[PDB]
Amino acid sequence: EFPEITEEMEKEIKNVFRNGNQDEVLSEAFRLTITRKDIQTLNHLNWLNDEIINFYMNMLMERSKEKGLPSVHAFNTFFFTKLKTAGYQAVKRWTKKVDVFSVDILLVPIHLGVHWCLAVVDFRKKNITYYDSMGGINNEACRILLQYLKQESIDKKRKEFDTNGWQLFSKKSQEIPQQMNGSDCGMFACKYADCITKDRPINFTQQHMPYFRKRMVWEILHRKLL
Amino acid sequence: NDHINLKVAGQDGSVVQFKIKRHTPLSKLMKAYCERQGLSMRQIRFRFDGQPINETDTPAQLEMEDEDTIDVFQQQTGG
């Protein structure tokens, strides 16, 4: 029970896939830029590049502030690791002019070498949750984030964070859905987050991935989620 | 409308200093940073405080002061 793919869409999408000048700038939003190159990553079973995710995570953030939806500040992709590797002092200034506590949910897209994965701070639920589409654990990620919160609190709000009651854990291999290919991480990761931000329970499996791939395309260029 | 200093740090941990007029686009620098200290271009990204930077963008119209630092990362791909 998802939106149909109309004549209009197919014909638009199919067109953007057919190669022909990959530099062509074909969608500019959130100071981000989407090229035929960037957009190609959605075809068949390609590896989702960073641009597509950041953009999708921006729309996900925009579609927050919509009445009766958890308000979300989504993070940069290059955020997680720059913190993980260089520490807080590096990413410090990245959250000037945004109270990370003003929102219900923080969204953390994570890149680790070969892999796309997601971490979700949910202030309302008072717990941090890591999401591998291939059911791999990252207990540590949360620890790093909880540390971020600790630091951020002091650097912005000039008081310590209330650790009390907070849970941290990654999701089991069968708790959520699994990807049957090598390339659908960023696809799970993105749709994972979408589903969440709508307070919707996870619906989608591998089955719906080819469709979601198509659908994402449209959503990107037009800048509208379905 | 005088010059300001800008640090460009790779995620290999390498600051590369630069002088600049504060109103000129960052195309001049972004391509100089690729040429000197050789790097791809259509395979990296620039980000002043997690905010993306397009060639269009100028320093003044990004609110960078002196010795402000710019982050630059490899393009990222994954499953």
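Residue numbers in this text run from 1 along the chain shown.
In case you wondered, yes, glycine gets a Cβ from its N, Cα and C as well.
According to DSSP, A:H115 (active site) sits within a strand segment. Counting only same-chain residues six or more apart in sequence, the Cβ atoms lying under 8 angstroms from the Cβ of A:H115 (active site) belong to A:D132, A:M134, A:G136, A:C185. The active site annotation in Swiss-Prot covers A:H115 (among others), and the record cites experimental evidence as its basis.
Cβ-based neighbour count (10 Å, all protein chains) for A:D132 (active site) stands at 26. The active site annotation in Swiss-Prot covers A:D132 (among others), and the record cites experimental evidence as its basis.
According to DSSP, A:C185 (mutagenesis position) sits within a helical segment. Quoted from Swiss-Prot, the note on the mutagenesis of A:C185 to S (Swiss-Prot position 603) is: Exclusively nuclear. Loss of CCAR2 desumoylation.
Of all Cβ atoms in the shown protein chains, 25 besides its own fall within 10 Å of the Cβ of A:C185 (mutagenesis position). Under the heading active site, nucleophile, Swiss-Prot lists A:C185.
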In the three-state DSSP scheme, A:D132 (active site) belongs to coil
